[PDB]
Amino acid sequence: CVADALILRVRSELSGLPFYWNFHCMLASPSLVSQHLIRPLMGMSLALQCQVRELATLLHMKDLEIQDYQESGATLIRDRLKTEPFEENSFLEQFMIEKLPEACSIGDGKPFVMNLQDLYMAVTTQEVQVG
Amino acid sequence: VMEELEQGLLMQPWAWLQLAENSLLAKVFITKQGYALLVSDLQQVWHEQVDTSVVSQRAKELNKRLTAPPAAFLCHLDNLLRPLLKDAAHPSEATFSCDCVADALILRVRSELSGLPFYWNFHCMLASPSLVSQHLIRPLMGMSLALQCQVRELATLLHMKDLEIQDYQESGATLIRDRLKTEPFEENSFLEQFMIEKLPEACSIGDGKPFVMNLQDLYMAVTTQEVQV
């Protein structure tokens, strides 16, 4: 890192013989960084929120199924499988108080590459298709 | 002073600004010693941090006769701006205009206090790479990771309820109403169907209104956690 530029040196063995390359990089313009990082990430966040809402709806439907089965006089063989009714606010509060610190740890970019790369590609493809 | 303004700007949530048939995303932190402002339009980001002396000078140049201390001027500016940022459709008179230069952006604010005019201008230059990074790139990644964790937890809960459904079906009972039956949950099929059908409409960010409307508590929590460490 010299001045505002970046020199990335790559050394390799092309059939056992030297292979040197030097990428000279200059700070990207605001448009490139924006369209590459900011908007896609917002799309991924919105998609994940929609997925969470759909999962909450499915959980509510399952809760209705449980309630109707209880009303039908049915008895479960094992009492340990009983699950508490799902409430969105309580679940969100518990998550935010307990597991947010570990979940939000960006670290050094490894979790982003490992976990969220299909959503990023899909959002980018949608953006390209739109225009 | 400057550190306090930077921390306040970092900890503030985004707001939607409707101005001259155009949209912007704004964060403002005003204290008696100065103010900080961050503006964006999903294409570029501008930042402006101003102290007391510049406040007094600009208030004099624009309002040629408004003889008030900088603290009162900043307090009035905050009182005028915060109601709009917190919620739209407020019954307040505050018109916003935007002008563009090679690199600068001029945000003109006009309003009335007790029926008399009140003008202000923000000269927002392009923000440095560090500010835009720390304000958008990292918090958004944290929000995405947290949302994925929430999705995984919800999937686990759905699996547990599916186990309960299987147990109750094995018990041999039947529902009084058959319309409530739901098929077993499979994560892969659900994800594939979501991607095929709902992703195009859900990933549409538009002019930024969905971001402020939906994701503003998770963003604040992620930023607060980042501030601590």
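By Swiss-Prot numbering, chain A shows 99-229, in order.
Per the header of the entry, the method used was electron microscopy, 3.3 Å.
Placement of Cβ uses the backbone N, Cα and C atoms for every residue, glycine included.
According to Swiss-Prot:
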{"type": "MUTAGEN", "residues": "A:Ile105 to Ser", "note": "Does not affect ability to repair double-strand breaks (DSBs). Does not affect interaction with XRCC4"}
{"type": "MUTAGEN", "residues": "A:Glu111 to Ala", "note": "Does not affect ability to repair double-strand breaks (DSBs). Does not affect interaction with XRCC4"}
{"type": "MUTAGEN", "residues": "A:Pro116 to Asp", "note": "Does not affect ability to participate in V(D)J recombination"}
{"type": "MUTAGEN", "residues": "A:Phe117 to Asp", "note": "Abolished ability to participate in V(D)J recombination"}
{"type": "MUTAGEN", "residues": "A:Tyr118 to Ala or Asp", "note": "Does not affect ability to participate in V(D)J recombination"}
{"type": "MUTAGEN", "residues": "A:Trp119 to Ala", "note": "Abolished ability to participate in V(D)J recombination"}
{"type": "MUTAGEN", "residues": "A:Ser132 to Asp", "note": "In XLF-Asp mutant; phospho-mimetic mutant; abolished ability to bridge DNA when associated with XRCC4 phospho-mimetic mutant; when associated with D-203, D-245 and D-251"}
{"type": "MUTAGEN", "residues": "A:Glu169 to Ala", "note": "Does not affect ability to repair double-strand breaks (DSBs). Does not affect interaction with XRCC4"}
{"type": "MUTAGEN", "residues": "A:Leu174 to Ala", "note": "Impaired ability to repair double-strand breaks (DSBs). Does not affect interaction with XRCC4"}
{"type": "MUTAGEN", "residues": "A:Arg178 to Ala", "note": "Impaired ability to repair double-strand breaks (DSBs). Does not affect interaction with XRCC4. Does not affect ability to participate in V(D)J recombination"}
{"type": "MUTAGEN", "residues": "A:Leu179 to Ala", "note": "Impaired ability to repair double-strand breaks (DSBs). Does not affect interaction with XRCC4"}
{"type": "MUTAGEN", "residues": "A:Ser203 to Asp", "note": "In XLF-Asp mutant; phospho-mimetic mutant; abolished ability to bridge DNA when associated with XRCC4 phospho-mimetic mutant; when associated with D-132, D-245 and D-251"}
Three-state secondary structure, which DSSP defines for A:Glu169 (mutagenesis position): helix
Proximal to chain B - mutagenesis positions among A:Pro116, A:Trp119, A:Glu169, A:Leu174, CB under 8 Å: A:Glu169, A:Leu174
Other CB atoms within 10 A, centred on A:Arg178 (mutagenesis position): 6
Nearest of the mutagenesis positions (A:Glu111, A:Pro116, A:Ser132) to A:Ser203 (mutagenesis position) - Cα to Cα: A:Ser132
Closest of A:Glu111, A:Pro116, A:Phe117, A:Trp119, A:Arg178 to A:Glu169 (mutagenesis position), Cα positions, mutagenesis positions only: A:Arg178
DSSP three-state assignment for A:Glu111 (mutagenesis position): strand
A:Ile105, A:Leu179 as mutagenesis positions, winner by CB count within 10 A: A:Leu179
Fewest Cβ neighbours within 10 Å, where candidates are the mutagenesis positions A:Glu111, A:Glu169: A:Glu111
Cα-to-Cα gap, A:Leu174 (mutagenesis position) vs A:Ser132 (mutagenesis position), nearest whole Å: 55
A:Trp119 (mutagenesis position): secondary structure state under DSSP, collapsed to three categories: strand
Spatial neighbours of A:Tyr118 (mutagenesis position), counting only the mutagenesis positions A:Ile105, A:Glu111, A:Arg178, A:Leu179 and Cα distances within 10 Å: A:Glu111
Between A:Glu111 (mutagenesis position) and A:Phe117 (mutagenesis position), the C-alpha gap once rounded to whole angstrom: 6
Among A:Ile105, A:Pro116, A:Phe117, A:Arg178, which are recorded as mutagenesis positions, the nearest neighbour of A:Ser132 (mutagenesis position) by Cα: A:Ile105
Assigned element (helix, strand, coil) containing A:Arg178 (mutagenesis position), judged by DSSP: coil
